[PDB]
Amino acid sequence: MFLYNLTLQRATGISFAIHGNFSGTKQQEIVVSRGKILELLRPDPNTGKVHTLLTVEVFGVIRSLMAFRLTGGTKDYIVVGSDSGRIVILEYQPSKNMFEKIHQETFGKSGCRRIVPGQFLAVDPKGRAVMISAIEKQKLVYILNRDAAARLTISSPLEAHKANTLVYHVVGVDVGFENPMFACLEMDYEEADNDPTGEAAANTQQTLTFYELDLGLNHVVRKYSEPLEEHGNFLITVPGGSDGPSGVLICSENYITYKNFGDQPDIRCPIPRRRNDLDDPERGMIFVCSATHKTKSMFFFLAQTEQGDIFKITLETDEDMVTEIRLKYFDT
Amino acid sequence: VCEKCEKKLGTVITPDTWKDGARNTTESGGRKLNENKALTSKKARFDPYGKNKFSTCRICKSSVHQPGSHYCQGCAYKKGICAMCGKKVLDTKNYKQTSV
Amino acid sequence: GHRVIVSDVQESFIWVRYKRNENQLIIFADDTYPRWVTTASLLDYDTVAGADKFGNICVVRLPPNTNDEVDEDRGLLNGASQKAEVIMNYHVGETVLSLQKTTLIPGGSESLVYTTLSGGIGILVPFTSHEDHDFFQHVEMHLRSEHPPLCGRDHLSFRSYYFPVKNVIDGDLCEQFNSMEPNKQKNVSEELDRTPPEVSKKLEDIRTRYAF
Amino acid sequence: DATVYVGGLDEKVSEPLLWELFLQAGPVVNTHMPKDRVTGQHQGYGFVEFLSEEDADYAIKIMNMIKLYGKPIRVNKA
Amino acid sequence: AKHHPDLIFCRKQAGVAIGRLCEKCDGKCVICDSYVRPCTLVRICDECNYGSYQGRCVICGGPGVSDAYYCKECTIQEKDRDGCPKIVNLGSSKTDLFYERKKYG
Amino acid sequence: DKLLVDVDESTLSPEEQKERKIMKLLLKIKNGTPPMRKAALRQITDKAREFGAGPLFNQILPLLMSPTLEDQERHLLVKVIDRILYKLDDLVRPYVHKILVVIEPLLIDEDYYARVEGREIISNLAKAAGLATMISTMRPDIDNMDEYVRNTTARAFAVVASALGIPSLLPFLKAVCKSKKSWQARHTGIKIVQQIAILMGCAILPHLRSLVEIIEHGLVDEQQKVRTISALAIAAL
Amino acid sequence: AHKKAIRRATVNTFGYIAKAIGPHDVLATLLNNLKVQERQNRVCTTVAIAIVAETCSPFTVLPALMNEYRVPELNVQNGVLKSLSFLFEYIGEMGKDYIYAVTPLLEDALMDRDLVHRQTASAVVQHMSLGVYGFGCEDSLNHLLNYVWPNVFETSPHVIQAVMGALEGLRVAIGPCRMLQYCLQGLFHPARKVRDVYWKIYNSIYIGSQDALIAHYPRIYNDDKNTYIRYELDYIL
Amino acid sequence: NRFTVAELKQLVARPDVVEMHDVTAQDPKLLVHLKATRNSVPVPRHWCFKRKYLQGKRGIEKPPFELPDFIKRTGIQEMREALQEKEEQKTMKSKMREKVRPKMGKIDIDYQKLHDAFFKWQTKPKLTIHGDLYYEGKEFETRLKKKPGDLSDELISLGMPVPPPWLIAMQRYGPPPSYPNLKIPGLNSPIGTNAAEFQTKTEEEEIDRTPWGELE
Amino acid sequence: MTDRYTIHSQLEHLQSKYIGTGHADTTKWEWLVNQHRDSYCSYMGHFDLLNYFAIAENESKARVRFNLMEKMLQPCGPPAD
Amino acid sequence: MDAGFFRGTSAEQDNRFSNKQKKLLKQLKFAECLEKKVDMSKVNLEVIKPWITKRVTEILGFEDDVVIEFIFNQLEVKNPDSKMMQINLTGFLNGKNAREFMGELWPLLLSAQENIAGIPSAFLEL
Ligand SMILES: [Zn+2]
Ligand SMILES: [Zn+2]
Ligand SMILES: [Zn+2]
Ligand SMILES: [Zn+2]
Ligand SMILES: [Zn+2]
């Protein structure tokens, strides 16, 4: 009984979307991950209709996706972390209409392992490094560069490993042209597995830790580590350097928190709830996704809650630090 | 075989120890990376259905032992010729070839 | 008929026979693997196709000697005394919730259609000759090395995610022939002893006579 | 009773056949039907170990049913 | 090697350095030590090509003359993913051979 | 000499029969044919823990101190030591320093393979004894009056830092380079940093700013040997 | 010859010659050479039998090699097994054509009283297992697992590492699920002997295929204070 | 501190698997749970035996390996047998003299026959399903044990038209005590009414047996 | 005895490297906590297992992932000592 | 090759030896209070130093500035690990003196971080 497999209709659900200048021109595309398929979508500005330019089947589980620019670069690269145990860097070729693999670097065994990296993927906002990490105890930083023939070059991985430690999210921090920072929603389960009473599970707390890639000494150092009040579930990179302050917005259950390392005190805003809501009162509220709009003028975030409510988030800076978060109902 | 027929030769699986002029080393390209043995199986091997079927010598009618050969070793040695194409590789006017 | 195929949540398929004049339901066969079954469909009187939560399809057949004349201790391996043979494994990649054996076009042949949770629709079509089966197997084995998956994964390893791949040729990989570069299409098609139009035509004929 | 002694047999009869003979009544778990080495032939008497008592009690009755080569066969407890 | 139980691999996180093999080791697999069917190229960790050591043999440590590969079977079993396969200790066999020849010669 | 006189085994104590047994095995390892040598080697490895770390070392160590060894006999004896070092991994702590003064000379041996096998046995000894035992044992040898002991102790700390890692003994090493009673100890600490950089190579980079700050105060020292070794340590780093 | 390069050039030359005078004249000579006592001769003759077998396709040299297994001499029988091991390593995917031929030979060898006969047959299973990966030959391989598996309680290291290699080859050919189904009953067995051998098979399956085992673990029930059911998989849509 | 076998057997869901030594386990509940799970194969039985595996007196007399049939069809065994039967007669002089003057074309089987042995006549052997572990006595204890109501052709010795001769007495003497549920015609089974066999006929009419997806 | 201790050092070396290998003295609790945590990671990784769980419970996927991450701390209750 | 390549194996590479630091964290008996976490930014160090100097000097029977400065260097990190400090001192002191020594130095640092000034209670008194 020999069978042949064919696909009539490809998958249409969307796991990831990144937007960038992938074609290398003025036009903006979206690169969507449909789990097992990678597609390139270009939406028409005047007509308004979305067009599918490319659709390639990758035979793997795409677990994370990011877009990446080199310093002073026009075209964007696609960095894919998957279950393959390797990290690939892809470039869209418009003359050929195909993705082109530029780099493929191998670090681990394949499958969706617990300690092999691939789950979280964060890029440095200037484009000097990329950081791939597993759910727990395994992170790896790759340094990206350009040679004299304008080709992408990759280095050996720098590793940051911390045993017994869970990662909820990892995002790259916008420090201007200083040493690249990466922020994390870590948790340490070491104490909790040694308390028979179960108290240590109850009162262990999530921390935000900052890893700094010291480009001078070629190694990654775990700088700052600060406990959070409640458990966040993801992070937002606040645009920094010349434009805006450099910090992280932590989204947690019923709260949005601005934090930065330094003298800045933490700033918390409750999330607005719907008036006269029919839900169960015990249920909290989280944010499920966000997006940043950076103009040259100013910037805001659009974050959506579980119920579908999109809020604008705007930061108010009193000189160097930020003083309050402002939060405005945008739509549903 | 003669010099044009040596692309029709089979190779030994292990690489040659004298690397120069080898056909089965990595550098020569005759030992390729990620070989699928099922795809390259019928190359330079006998295939009764395929292109190299079990042949016999055109002269003595006894079976050859090399794929794509039209002349058995003894007849090719004695006439001085390539076992595959039959072009002569040796001038045997002054050689009393001895099969012993 | 009087055969019942029960899908356990994790114990896979069980074959039960209902005998009228005793009024009883008797387990006569089952499977040797744990399987998280989501759906099933009967291919013939002896074969069952199934799908898991983990994203793979299997085809389990019942061996030719088995009789369902069992009258109700021993058992093999803490189970039924007769075991069913797994004759196909295939990891789709996405959770299948619906298998159905049908004909899709008028004047086509039958196929096994499955619809994944993610929104995909595929078919599993049986080869009718060995010459087709050898052609498509060779096209697949060339393309696994010439045109490897774009994210660094191995294709034979991908389709063998939980159980080794059995008796299936991936046609999604094979129809990426037409996306290769022309020197590579010519190089692959040399060893099949065909020109790249002929390879595209044979890839397009099987899709045409089963599907869309 | 688990075992029985069986007399009066013809050497064409075999232990495998004997097992099928008495499992007609109830299964012979352990069969013993001597092969004599010296002249390579059977004297024709048997010993049978069963699962439990059940096989043994039936045993004597099973003797009446038995009839090998037109002849009877002794079955008694042991 | 598979023939010496006391030898020990580096196993650090491999990098962009390509591992090489000396004339004696040419054509064999670094892990299972076979001569046939080369599948993938060997990468060594940064420390193992530091400095003067850049370009020496992976398996023994002599002047390297060609690139090292993993075989097909070590690829299928994913033995190529364990780390830097540079051997970091000489072991008993190499040391014994030296003292034996030196005693004689 | 105890093998010359003949004596019934039953007459003497279990300790004395144990040490006579070890003495026979060591004779077969030193002077035997390769069959005798193989069997005796195997048996002293398997029965090592049963013998105890004490009775082995107080007969192995006098043999390595002898003025008439050949280098193949020295090699066979230190092969015995590192075979039994896997066995009694935690029972070698009272014998750490005794092993070092019989093995640290091999770190400056003119023969390359002696130098490597001296390194491997000091790194195995460090992994067997652990940092604290090693630190306490080698503390006295930093300010010793002979420059031979100080030389080879500075060589051996480099090896112990390779095995256990630089962050382990970086506080101790900083404490030994600051010490302003003795310049011998300051010289020795800076020599350890030089040797770590020669040995570790690329590995020292994640600690480079910790290492330079230990050495910076030595460039301006009043003692000229210390200034020289600080410049040499900077060059190594 | 003592130098290994001379030996591997020699083995290659046998395949080239067999392309000219045919595999039978070559093969009879090589099969006669297996009666020799010294192992270096026999191991190389074994490799040369596989070389010719590969270059002149295995249906030519198979019958005579399988016939030589009946010769009542131990080294000849170990020799034929050894050259089948090399043969399956060399032919790779093409070895799905002869696995049914040599399955009964190997199950005869795995029932054998000599331990070596069992270690060479396990090497053959390892290499034959990885060749037919992806080709639906799992019934032969599962049959041979039934013979390989009782040898897990052997203690000799050569035999013990050949068995483990065979099981690691079988994991990639018949799947992690079968290999976990074999281990399951002895992971918590009362004797440490059965237990640690079983645990070191489990670790090999776990390392190589950690992700695939999620679907294959058994259901453990809840006890009084700890919950052990994975309730998500029990979800019904 | 530890369970005896009776409490353990009642505490299992399935008490047939528990053995004498399972109580000595460090976690006996999980052990007997795992022994009663489906499709797992038991620990090889010789783990507790003092004699080494396969080192037993019966194994001394094992016969030589036999080739399969499709290989004996090639005639390799007769040729190579004759060959090595000549080569024991030769002296060392003669063997070393035909090593300088060799003899070609001696033991040659045509290629087409050898190809056909491997690519036409190959048969799959008898294989064993998963969990069927080999143990030492296995190939002799492979006779097994055939149930009442099922007869062998040879048990010809009866020579009776088709019911059993013994039954004419089992109805007399009674149903045997050893079998509680056994059913035989005339006593408690139809030769009431006999519609049981008609059911199988009707169902057998109902079935289509056409395997899906096979080769044409 | 020494072979017991060398097996012990080797297996604790493995367990530090790959979290979740056992040895001869793995308790039930340890083995099951490992396979719970590996399961959670696997669910997070595969997109359609996570879809299935987000449909069967009427939750959004972000809530599902966040609850699975919360369960990773004590997946099977407190340690049994 | 400027040194040899071969320098011994590290403890991350070599499985033949067990982790002696973890093993000692199991079997040494540590003092009662060392689990309380210390922040050294909240502690004033140079006031703590003369007591340590004096304490080590009388335990030792002489003065060892390497042991002194070693103890001080371990207290420079933000969260000092107390159990490792008792282990690392056990070689120099008795191992019974090390336990007592941590048993008085550690609550003293706790008292210092509870203060606003950085100074522990017994030193505010005197
Ligand atoms: Zn001719
Ligand atoms: Zn020619
Ligand atoms: Zn080399
Ligand atoms: Zn290999
Ligand atoms: Zn390395």
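Going by Swiss-Prot, the residues shown for chain E are 2-106, listed in order.
Just so you know, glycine gets a Cβ as well, placed from its N, Cα and C.
Residues or ranges marked as Zn(2+) 1 binding site in Swiss-Prot: E:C11, E:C46, E:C49, E:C85. In sequence order, E:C11, E:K13, E:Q14, E:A15, E:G16, E:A18, E:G84, E:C85, E:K87 constitute the residues six or more apart from E:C46 (Zn(2+) 1 binding site) in its chain with CB-CB distances below 8 Å. E:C46 (Zn(2+) 1 binding site) falls within neither a helix nor a strand when secondary structure is assigned with DSSP, and so counts as coil.
For E:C58 (Zn(2+) 2 binding site), the same-chain residues that are 6 or more apart in sequence and have a Cβ closer than 8 Å to its Cβ are E:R21, E:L22, E:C23, E:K25, E:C26, E:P64, E:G65. Per Swiss-Prot, the feature Zn(2+) 2 binding site maps to E:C23, E:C26, E:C58, E:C61; the stated evidence is experimental evidence.
Within the same chain, residues at least six positions away from E:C72 (Zn(2+) 3 binding site) with a Cβ under 8 Å of its Cβ are E:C30, E:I32, E:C33, E:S35, E:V37, E:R38, E:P39, E:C40. Look at Swiss-Prot and you will find E:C30, E:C33, E:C72, E:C75 tagged as Zn(2+) 3 binding site, backed by experimental evidence.
The Cβ neighbour count for E:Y36 (mutagenesis position), using a 10 Å radius over every protein chain in view, is 19. Here the residue is the original one, while Swiss-Prot reports the published mutagenesis E:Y36 to E, S or A with the comment Alters the structure of the presumed branchpoint (BP) adenosine binding pocket within the splicing factor SF3B complex which may lead to decreased binding affinity and thus affect pre-mRNA splicing.
Among the mutagenesis experiments that Swiss-Prot reports, E:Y36 to C is described with the note: No apparent effect on cell growth, localization of SF3B1 protein or formation of nuclear speckles. Alters the structure of the presumed branchpoint (BP) adenosine binding pocket within the splicing factor SF3B complex which may lead to decreased binding affinity and thus affect pre-mRNA splicing.
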Q: Scan E:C11, E:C30, E:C72, E:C85 for binding-site residues whose C-beta lands under 6 Å from an atom of ligand 3 and note them, or write none.
A: none
Q) Reported as an integer number of Å, what is the Cα distance between E:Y36 (mutagenesis position) and E:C61 (Zn(2+) 2 binding site)? A) 16
Q | E:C49 (Zn(2+) 1 binding site) and E:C61 (Zn(2+) 2 binding site), distance between Cα atoms, whole Å | A | 13
Q.
If the criterion is a C-beta within less than 6 angstroms of any ligand 5 atom, which of the binding-site residues E:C23, E:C26, E:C58, E:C75 pass it? List them in sequence order.
A. none
Q: Please report how many Å separate the Cα atom of E:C49 (Zn(2+) 1 binding site) from that of E:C75 (Zn(2+) 3 binding site), as a whole number.
A: 22
Q) Other than E:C30, E:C33, E:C72, E:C75, which residues of the chain come within 8 Å of the Zn(2+) 3 site, judged by Cβ distance to the Cβ centroid of those residues? A) E:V31, E:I32, E:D34, E:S35, E:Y71, E:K73, E:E74, E:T76, E:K80
Q | Check: same-chain CB within 8 A of Zn(2+) 1 site center, minus E:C11, E:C46, E:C49, E:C85 | A | E:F10, E:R12, E:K13, E:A15, E:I45, E:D47, E:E48, E:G84, E:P86, E:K87, E:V89
Q: Please list, in sequence order, those recorded positions from E:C11, E:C23, E:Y36, E:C49, E:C58, E:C85 with the Cβ less than 6 Å from ligand 4.
A: none
Q. Near the Zn(2+) 2 site, what residues other than E:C23, E:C26, E:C58, E:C61 in the same chain have a C-beta no further than 8 Å from the centroid of the listed C-beta atoms?
A. E:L22, E:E24, E:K25, E:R57, E:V59, E:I60, E:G62, E:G63, E:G65
Q) Just checking, which of E:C11, E:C33, E:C49, E:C75, E:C85 (binding-site residues) has the fewest C-beta atoms within 10 Å of its C-beta? A) E:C33
Q.
Which one is it: of the binding-site residues E:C23, E:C26, E:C30, E:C61, which Cβ has the fewest other Cβ atoms within 10 Å in this structure?
A. E:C61
Q: Name the binding-site residues, out of E:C23, E:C30, E:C58, E:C72, that lie close to chain B, meaning a Cβ-Cβ distance under 8 Å, keeping sequence order and answering 'none' if none do.
A: none
Q: Specify the secondary structure state of E:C85 (Zn(2+) 1 binding site) as given by DSSP, simplified to three classes.
A: coil
Q) Among the recorded positions E:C11, E:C30, E:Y36, E:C46, which ones place their CB within a distance below 8 Å of a chain J CB? A) E:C11
Q) Any idea what DSSP makes of E:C75 (Zn(2+) 3 binding site), helix, strand or coil? A) helix
